[PDB]
Amino acid sequence: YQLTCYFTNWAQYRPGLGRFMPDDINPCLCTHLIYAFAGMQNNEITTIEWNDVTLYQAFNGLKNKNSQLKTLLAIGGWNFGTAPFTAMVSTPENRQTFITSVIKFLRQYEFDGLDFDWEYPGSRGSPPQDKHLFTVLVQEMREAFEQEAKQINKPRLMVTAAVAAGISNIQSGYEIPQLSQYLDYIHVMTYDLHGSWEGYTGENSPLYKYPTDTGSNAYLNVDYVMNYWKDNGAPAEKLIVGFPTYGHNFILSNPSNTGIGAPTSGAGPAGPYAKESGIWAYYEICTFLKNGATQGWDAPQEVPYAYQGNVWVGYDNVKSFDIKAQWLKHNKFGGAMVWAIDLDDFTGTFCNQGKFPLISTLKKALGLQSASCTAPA
Ligand SMILES: Cc1[nH]c2ccccc2c1CN1CCN(c2ccccn2)CC1
């Protein structure tokens, strides 16, 4: 199994114990590390943060401590939008310009591949033609990667994609069988499946449906989404299940109504470290629990929740990660990806479950505890 972990280049800006740099990553923890995010200018890949080059050096330098470790650069993200992607795929000339720039960039900064984080082809502003044009882009990149590997006689650069979990988004965004042929890995964003935008409490990443999930809401779980991808043309072994080391929080309309589907009045409070509206890092959730919150277990969906006063949080813990990992193995998927390494209790000081308790749980469950971790020759 692969264990693929996303690192975010804005985690450096978090105060005190929240600050997370490339050198805070345990090089032995994950099989793949992905750097979020890269941007685009004039159809060419670029940095985003002022110190990205320095961070690339430290990030990819982790491979000097684990000879097996592979790294990828993620282009796009939610704030990036679809506009530069649409413009870049719109003409073959723009695509060639992009692919050329990507090869140069990845080789220069010592990445082993590119992860497409276009959110999403065919939606969020992206026109209908982008569904097919994304397939074309991916194939062209893959084939360009294959050609380059032979000309310079080095291992081939990988091409992967983070892909939608919402059924409508999937249907308008991806030619699944064709896309699956050229992608090395398919990173399925099986989270953010519920949130305050809905007006009621719901789980970030429930494994199965809740009994009250009727109609289209019955698609809002990890099991349905992964099987949707598989059944519609993606090989199980290329499919990578998304695991969140963060939760979504809510303001309860009635503090005495604390179950799944309870009315909410909006997003819950930003955390003191991530400072994200309606989102808490796992280590931020541990503080919540330590400060007197009541623990809940959403049994049908195999995930925890917690509440105190008018604040309610749906998340993942050691127990839920373990359950999902067993499910993953039974279903013979390619492995797990994690958003994000910097949101797990990396110091171990918040949850008292050891360093990186959530990702370590995956490492153990997926048979990677004895994985080789030695500096290269
Ligand atoms: C929007 C947002 N901001 C945050 C700040 C801290 C923690 C979580 C979040 C999220 C929610 N998703 C996280 C996962 N993600 C992606 C994006 C690309 C690839 C994988 N996964 C989509 C947004």
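Here chain A follows Swiss-Prot, giving residues 22-398 in order.
Per the header of the entry, the method used was X-ray crystallography, 1.8 Å.
Using N, Cα and C of the backbone, Cβ positions are placed for all residues, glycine too.
Sequence annotations record features per position, and here Swiss-Prot assigns active site, proton donor to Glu140. Within the same chain, residues at least 6 positions away in sequence whose Cβ sits under 8 Å from that of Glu140 (active site, proton donor) are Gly97, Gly98, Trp99, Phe101, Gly102, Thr103, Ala183, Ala185.
According to its DSSP assignment, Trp99 (chitin binding site) is coil. Residues annotated as chitin binding site in Swiss-Prot: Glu70, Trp71, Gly97, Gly98, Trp99, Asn100, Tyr141, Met210, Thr211, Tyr212, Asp213, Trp360.
Within the same chain, residues at least 6 positions away in sequence whose Cβ sits under 8 Å from that of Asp138 (mutagenesis position) are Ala57, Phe58, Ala95, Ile96, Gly97, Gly98, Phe101, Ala182, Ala183. Among the mutagenesis experiments that Swiss-Prot reports, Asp138 to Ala is described with the note: Loss of chitinase activity. No effect on protection against apoptosis or on AKT1 activation.
Checking the binding-site residues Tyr141, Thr211, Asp213 against ligand 1 with a 6 Å cutoff on the Cβ atom leaves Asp213, in sequence order.
Packing around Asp213 (chitin binding site) is summarised by its Cβ count: 19 other Cβ atoms lie within 10 angstroms of its Cβ, all protein chains included. For the binding-site residues given as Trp99, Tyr141, the lowest number of other CB atoms within 10 Å of the residue's CB is seen at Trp99.
Taking the binding-site residues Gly97, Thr211 in turn, the residue surrounded by the fewest other Cβ atoms inside 10 Å of its Cβ turns out to be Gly97.
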